[PDB]
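S.K.: Dropping a structure here in structure tokens format, bear with me for questions.
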Amino acid sequence: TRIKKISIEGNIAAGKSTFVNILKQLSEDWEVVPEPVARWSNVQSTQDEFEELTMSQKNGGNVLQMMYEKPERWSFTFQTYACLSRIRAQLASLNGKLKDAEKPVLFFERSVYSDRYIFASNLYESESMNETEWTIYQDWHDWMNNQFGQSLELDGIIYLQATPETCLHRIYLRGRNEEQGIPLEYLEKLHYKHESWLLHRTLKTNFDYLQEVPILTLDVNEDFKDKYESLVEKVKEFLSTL
Amino acid sequence: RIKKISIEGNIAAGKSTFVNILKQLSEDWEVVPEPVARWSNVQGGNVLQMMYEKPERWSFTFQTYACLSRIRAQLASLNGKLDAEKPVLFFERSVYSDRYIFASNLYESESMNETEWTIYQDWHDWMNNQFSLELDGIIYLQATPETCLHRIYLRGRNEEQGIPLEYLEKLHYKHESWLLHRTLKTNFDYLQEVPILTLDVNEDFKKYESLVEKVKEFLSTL
Ligand SMILES: Nc1ncnc2c1ncn2[C@@H]1O[C@H](COP(=O)(O)OP(=O)(O)O)[C@@H](O)[C@H]1O
Ligand SMILES: Nc1ncnc2c1ncn2[C@@H]1O[C@H](COP(=O)(O)OP(=O)(O)O)[C@@H](O)[C@H]1O
Ligand SMILES: Nc1nc(=O)n([C@@H]2CS[C@H](CO)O2)cc1F
Ligand SMILES: Nc1nc(=O)n([C@@H]2CS[C@H](CO)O2)cc1F
């Protein structure tokens, strides 16, 4: 549609939510679809219309934690749910926000492509999904994407590049409970997937237009004040090109 | 404008048989078979078998793929093969029996945990709510669990050969609660309005005259 869709990609705790949520104050025509991580650590489904008047919406399972604890059991289930909740949030925001905007830009915290080609794929490569799980996942992912056509197609990607060591430190700073045992090696594997996809651009996907989508790579290893001015200038220049 | 009728009933009640027969009565009638071949050869792995052998491990993966694969087949069949006077599409089962019979039963038996069941409902809610498949009517083929158990052996699907009577009793009570007693509640409000034709298929196929005529004309009321 008229809404430009820009995905913000980068490793866990690179600083995507921080950067984008400050950035988007620069324009009333700019909005963000946050990644549904809260929904993964407290798994809930919709209450009946009458039941919710007399029953609380209780805390459900922690599928994020289950995946970290036993990835060979929970990876498929986690990845399925992560992508479904993402698509759901991105579509609803597409169809409902920025209606009265002159040059609307919707920023996505990550995309369905990072779900598959970074996160799920890394789990398949780690033998945390077997051939059957990997086949089911890709089949479902392809199907959903063909269903939407150009709906979610990206106009641009901003890659926030941080070292695995930076991300590890920032995981500690943020203090999300389920992330606290994450080892450097896991971040490193994820780092490598981001570099292949977004920087060296050697990673091949089932979605041909991606080979051509413009990418802005930003180095976010510095303390926030130290580069923010220059990053904002780069983003504004990049967007003028789309 | 295609009438959509689902055929519901226990494993080996005889849904595929009956509808393949019914199919031939009119050029305006087509069938969407349950994608069971896709389930025993994932394209590969036999996720149907994986689920029967280790249901606590594989039930959620199986259920999700079973429902996905069904939705896909049903949508594709609407998308052009019936430019017909009065088109009817007969579905072998529905996304409702996926959730409210099979998946629910697996949850009830603890083959899915609370998280798995919540994820599955949430996925099923969203998946359905986009993807057109609403039923005009349901035909319920009612066979005793002992009949179904016999017919499992007749058909000889390898993945099915160990199925116990008790498991079929459980599925039978679910179907009965949904389609006969009507005590099974779904979060699909329109389903309370859908007419149900219940047909007893326990005898050897030589009541089939009576049953076809009863369908032929249940349809004329829709
Ligand atoms: N440039 C930066 N300098 C110092 N801290 C940062 C910087 N960017 C992000 N942070 C901090 O790092 C942590 C993770 O950032 P966050 O934006 O939540 O990451 P993401 O959304 O990419 O997972 C937070 O505690 C945040 O305050
Ligand atoms: N009424 C019937 N009388 C005798 N055999 C039947 C009858 N209905 C089905 N069968 C046989 O029983 C088996 C199960 O039928 P099928 O149509 O495959 O069941 P479903 O599609 O309900 O799983 C098949 O071998 C079929 O030929
Ligand atoms: N599909 C995804 N799988 C993941 O494991 N993650 C991990 C676990 S949640 C954390 C959020 O940044 O990253 C993210 C995804 F988007
Ligand atoms: N959603 C379903 N789950 C199942 O286990 N089954 C079982 C296992 S395959 C057999 C086909 O009759 O029935 C069917 C479904 F439609």
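Numbering of chain A is taken from Swiss-Prot, so the residues present carry the numbers 19-260, in order.
We read in the header that X-ray crystallography, 1.9 Å was used to get this structure.
Quick reminder: no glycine exception, Cβ is built from N, Cα and C everywhere.
From Swiss-Prot, for reference:
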type	residues	note
BINDING	A:28-36, A:188-192, A:240-242	ATP binding site
BINDING	A:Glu53, A:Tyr86, A:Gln97, A:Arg128, A:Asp133, A:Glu197	substrate binding site
MUTAGEN	A:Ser74 to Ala	4.5-fold increase in Km
MUTAGEN	A:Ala100 to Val	Strongly increased catalytic efficiency towards deoxycytidine; when associated with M-104 and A-133
MUTAGEN	A:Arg104 to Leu	Strongly increased catalytic efficiency towards deoxythymidine; when associated with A-133
MUTAGEN	A:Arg104 to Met	Strongly increased catalytic efficiency towards deoxycytidine; when associated with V-100 and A-133
ACT_SITE	A:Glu127	active site, proton acceptor
MUTAGEN	A:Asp133 to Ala	Strongly increased catalytic efficiency towards deoxycytidine; when associated with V-100 and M-104. Strongly increased catalytic efficiency towards deoxythymidine; when associated with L-104
S.K.: Mind running the recorded positions A:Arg104, A:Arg128, A:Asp133 against ligand 3 and keeping the ones whose CB falls under 6 Å of it?
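M.R.: Cβ < 6 Å from ligand 3, in sequence order: A:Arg128, A:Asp133.
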S.K.: Around A:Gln97 (substrate binding site), which of the listed recorded positions (A:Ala31, A:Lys34, A:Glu127) come within 10 Å, judging by Cα atoms?
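M.R.: The recorded positions close to A:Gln97 (substrate binding site) (Cα within 10 Å) - there are none.
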S.K.: Listing them in sequence order, which of the recorded positions A:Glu127, A:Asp133, A:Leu191, A:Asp241 have their Cα within 10 Å of that of A:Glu53 (substrate binding site)?
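M.R.: Correct set: A:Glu127.
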S.K.: Listed substrate-binding residues A:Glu53, A:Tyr86, A:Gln97, A:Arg128, A:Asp133, A:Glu197 - what's their greatest C-alpha to C-alpha distance in Å?
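M.R.: Across A:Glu53, A:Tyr86, A:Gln97, A:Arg128, A:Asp133, A:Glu197, the widest Cα separation comes out at 20 Å.
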S.K.: What recorded positions among A:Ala31, A:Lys34, A:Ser74, A:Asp133, A:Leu191, A:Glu197 are found with a C-alpha within 10 angstroms of that of A:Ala100 (mutagenesis position)?
M.R.: A:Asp133
S.K.: Name the secondary structure element type, per DSSP in three states, that contains A:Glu127 (active site, proton acceptor).
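M.R.: The three-state answer is strand.
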S.K.: To the nearest whole angstrom, state the Cα distance for the pair A:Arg128 (substrate binding site) and A:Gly28 (ATP binding site).
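M.R.: Answer for this pair: 8 Å between alpha carbons.
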S.K.: Out of A:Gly28, A:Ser74, A:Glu197, point to the one nearest A:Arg104 (mutagenesis position) in space (Cα versus Cα); all of them are recorded positions in the record.
M.R.: A:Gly28
S.K.: Among the recorded positions A:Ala31, A:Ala100, A:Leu191, which residue has its Cβ surrounded by the fewest other Cβ atoms within 10 Å?
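M.R.: With the recorded positions A:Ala31, A:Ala100, A:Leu191, fewest surrounding Cβ atoms within 10 Å: A:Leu191.
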S.K.: Whole-number answer please: how many Å between the C-alpha atoms of A:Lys34 (ATP binding site) and A:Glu127 (active site, proton acceptor)?
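M.R.: Rounded to the nearest whole number, the Cα-Cα distance is 7 Å.
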S.K.: On the three-state reduction of DSSP, what should I expect for A:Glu53 (substrate binding site)?
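M.R.: Once the DSSP labels are grouped into three classes, A:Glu53 (substrate binding site) ends up as coil.
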S.K.: Using all protein chains shown, find which of the recorded positions A:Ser74, A:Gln97 scores highest when you count other CB atoms within 10 A of its CB.
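M.R.: Sorting the candidates by Cβ neighbours within 10 Å, the top entry is A:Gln97.
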S.K.: Ligand 1 is in the model; which of the binding-site residues A:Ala31, A:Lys34, A:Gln97, A:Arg188, A:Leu191 have a C-beta less than 6 angstroms from one of its atoms?
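M.R.: List returned for ligand 1: A:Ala31, A:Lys34, A:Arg188, A:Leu191.
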